[PDB]
Amino acid sequence: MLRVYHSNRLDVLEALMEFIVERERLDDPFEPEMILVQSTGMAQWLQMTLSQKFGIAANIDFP
DNA sequence: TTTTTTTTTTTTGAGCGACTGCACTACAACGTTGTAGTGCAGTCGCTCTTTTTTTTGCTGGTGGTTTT
């Protein structure tokens, strides 16, 4: 199902992504997680925020 | 295939046009001489702007910097 989350800032969207990750876990542990980004810098900032939120940011692809 | 020395600067404006001095003949005043007009040459001032006009792909799209 296609889901669009309207928000004013990206911190609430990162909290929603954290809630989706902690709610629904992947069946395969080595299955990659695709996070579509605008650029490499936004991918690095999202990896920084996911490392600060989860404690670990690994096996996450930013295509 | 190897390798040596070394510390002195220079030069540069020219054509256009006038000022002044000396020679040179034409002609009228008193055969000869003084004044006037022009030619030629040495010397010298002067003077040489202003300015601005543009398209280029931010990531146009299997793209993306950096660690063992």
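Method on record in the header is electron microscopy, 3.7 Å.
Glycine is no exception: its Cβ is also placed from the backbone N, Cα and C atoms.
According to Swiss-Prot, the features are:
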| type | residues | note |
| --- | --- | --- |
| MUTAGEN | A:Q38 to A | Acts at variant Chi sequences |
Assigned element (helix, strand, coil) containing A:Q38 (mutagenesis position), judged by DSSP = coil
Cβ atoms near A:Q38 (mutagenesis position) (within 10 Å, other residues, all chains) = 8
